[PDB]
Amino acid sequence: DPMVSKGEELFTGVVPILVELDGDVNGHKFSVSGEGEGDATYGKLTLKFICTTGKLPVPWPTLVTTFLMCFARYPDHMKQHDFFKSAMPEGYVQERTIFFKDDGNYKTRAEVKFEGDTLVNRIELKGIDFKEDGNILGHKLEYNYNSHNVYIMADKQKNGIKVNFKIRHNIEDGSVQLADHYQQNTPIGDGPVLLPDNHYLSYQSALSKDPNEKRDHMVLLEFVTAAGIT
């Protein structure tokens, strides 16, 4: 399939990644840069993020979803359902609203695209209605992360996809902070794209710290595999 060949041919080896985020949560401003690499053959991403403005005013884990679904491993039987790659190199727009239960919300807009050989994820994040002493602005979320299925459906009328999922962030007292994600993706280009049958992506995420890093930061290792169409 000459289509499966193209956007796909972009992802067959290891691909450098750049991430840039401009954040304002309750008038708390911040910027984050990230660098790393994706190997979609194995559904694998390794990135390190740095708050370049000092202290991150929210928990790092609250940002993991926002900080690259084109790096999912789609099984051979499922290649015709990989929207993310199909949109490349021109890229796509990924927009979210993420509702933190009993707290504020983030609204994000991202452009995911190639800049030459580098895959680039440019983000703007606005958070509003947060509690200064909640689990988010009060930094009460543990530095870890649970595995999660993400359910993808076609959005045929917007020539793109809808993604819907919940993330439970562990709180220090042992309870959980629910973060309800609503997502929409649309191609940046005017060309054809693969619009998938309902399926899901399985996410495993591991959060760590660089022992030689003084700045406020996050090392993220994600494995992501498409499933749910046998």
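The chain as shown is numbered from 1 upward.
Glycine is treated like the rest: Cβ placed from N, Cα and C.
As recorded in Swiss-Prot, the features of this protein are as follows:
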- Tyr145 to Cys: In mut1.9; shifts fluorescence lifetime from 3.03 to 2.74 ns (MUTAGEN)
- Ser147 to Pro: Increases fluorescence at warmer temperatures such as 37 degrees Celsius (MUTAGEN)
- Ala206 to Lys: Abolishes the tendency to dimerize and leads to monomeric fluorescent proteins (MUTAGEN)
- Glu222 to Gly: Suppresses the 399 nm excitation peak, leaving only the longer wavelength peak at 475 nm (MUTAGEN)
At the level of the C-alpha atoms, what whole-angstrom distance separates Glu222 (mutagenesis position) and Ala206 (mutagenesis position)?
-> 6
So among the mutagenesis positions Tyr145, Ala206, who's got the most Cβ atoms within 10 Å?
-> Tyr145
Any idea what the Cα distance is from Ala206 (mutagenesis position) over to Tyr145 (mutagenesis position), rounded to a whole Å?
-> 6
Enumerate same-chain residues with a sequence separation of six or more from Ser147 (mutagenesis position) and a Cβ-Cβ distance below 8 A; give 'none' if the list is empty.
-> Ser202, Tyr203, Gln204, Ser205
